[PDB]
Structure formats: structure tokens, C-alpha cells
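Here's the structure, in C-alpha cells; my notes come after.
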Amino acid sequence: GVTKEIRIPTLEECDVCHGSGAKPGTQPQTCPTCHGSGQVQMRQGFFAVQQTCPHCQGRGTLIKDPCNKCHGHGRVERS
Ligand SMILES: [Zn+2]
Ligand SMILES: [Zn+2]
């Protein structure tokens, strides 16, 4: 019983979305804003420094299509 019902919480990557968050096969959409590099270049003329892209929370990837299994998060508690 307890042998199968392994009631000892642990996190697992959603293998189905390969731990990302986008539906299987349907990979996360490369954030164009930061050219998939996770950082936007604040090209205010000379001072062309960068900022973390908020749109994709610096991950450079947009969960356009959320992996239902993990509600687009990308990882879940073993269950
Ligand atoms: Zn998933
Ligand atoms: Zn981005």
C-alpha cells in the first residue's frame, strides 16, 4: 500500500513538455522581443544596454500553448 502510495513529496519536471511548460512537440515560442536571449536591448541610442525580458521572465521562451498536464508551469509534485 504505502509502497505504491509513496506519500513523500518531491518535485518532477513535466517530461511531457520536457520540463519547459509548452504542450508536447509544440515547443515554447522563442521570445522575439529578446531574440530568444532572455534580455531586451534598451537601444536608447548610445546607451544600448539591456534589461531582463519581462514578457518571458528572462526565460527567452513564451508558453503560448500551456501544457495542460502541468497547467503551463513545466514541473509538478510527484502525483
Ligand atoms: Zn508540462
Ligand atoms: Zn523575452
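Residue numbering for chain A follows Swiss-Prot; the residues present correspond to positions 131-209, in that order.
The header says solution NMR.
Cβ coordinates are placed from backbone N, Cα and C, and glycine is handled just like the others.
The following features are taken from Swiss-Prot:
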type: BINDING; residues: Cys144, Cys147, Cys197, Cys200; note: Zn(2+) 1 binding site
type: BINDING; residues: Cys161, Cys164, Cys183, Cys186; note: Zn(2+) 2 binding site
type: MUTAGEN; residues: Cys147 to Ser; note: Loss of DnaK-independent chaperone activity; when associated with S-144; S-197 and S-200
type: MUTAGEN; residues: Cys161 to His; note: No effect on chaperone function; when associated with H-183
type: MUTAGEN; residues: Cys161 to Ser; note: Loss of function; when associated with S-164; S-183 and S-186
type: MUTAGEN; residues: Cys164 to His; note: No effect on chaperone function; when associated with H-183
type: MUTAGEN; residues: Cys164 to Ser; note: Loss of function; when associated with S-161; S-183 and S-186
type: MUTAGEN; residues: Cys183 to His; note: No effect on chaperone function. Same effect; when associated with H-161 or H-164
type: MUTAGEN; residues: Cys197 to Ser; note: Loss of DnaK-independent chaperone activity; when associated with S-144; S-147 and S-200
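Locations of recorded Swiss-Prot features on the structure.
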{"residue": "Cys144", "record": "Zn(2+) 1 binding site", "DSSP class": "coil"}
{"residue": "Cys161", "record": "mutagenesis position", "DSSP class": "coil"}
{"residue": "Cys183", "record": "mutagenesis position", "DSSP class": "coil"}
{"residue": "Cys197", "record": "mutagenesis position", "DSSP class": "coil"}
Candidates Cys147, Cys161, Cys164, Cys197, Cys200 (recorded positions) - the one closest to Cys186 (Zn(2+) 2 binding site) by CA: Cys161
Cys164 (mutagenesis position) versus recorded positions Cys144, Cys197, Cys200 - nearest by Cα: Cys197
Nearest recorded site to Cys161 (mutagenesis position) by CA-CA distance, among recorded positions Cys144, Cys147, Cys183: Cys183
Pairwise Cα distance for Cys183 (mutagenesis position)/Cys197 (mutagenesis position) [Å, integer]: 22
Entries of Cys144, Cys147, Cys186, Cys197, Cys200 (recorded positions) sitting next to ligand 2, with Cβ under 6 Å as the cut-off: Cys186
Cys147 (mutagenesis position), number of other Cβ atoms within 10 Å: 26
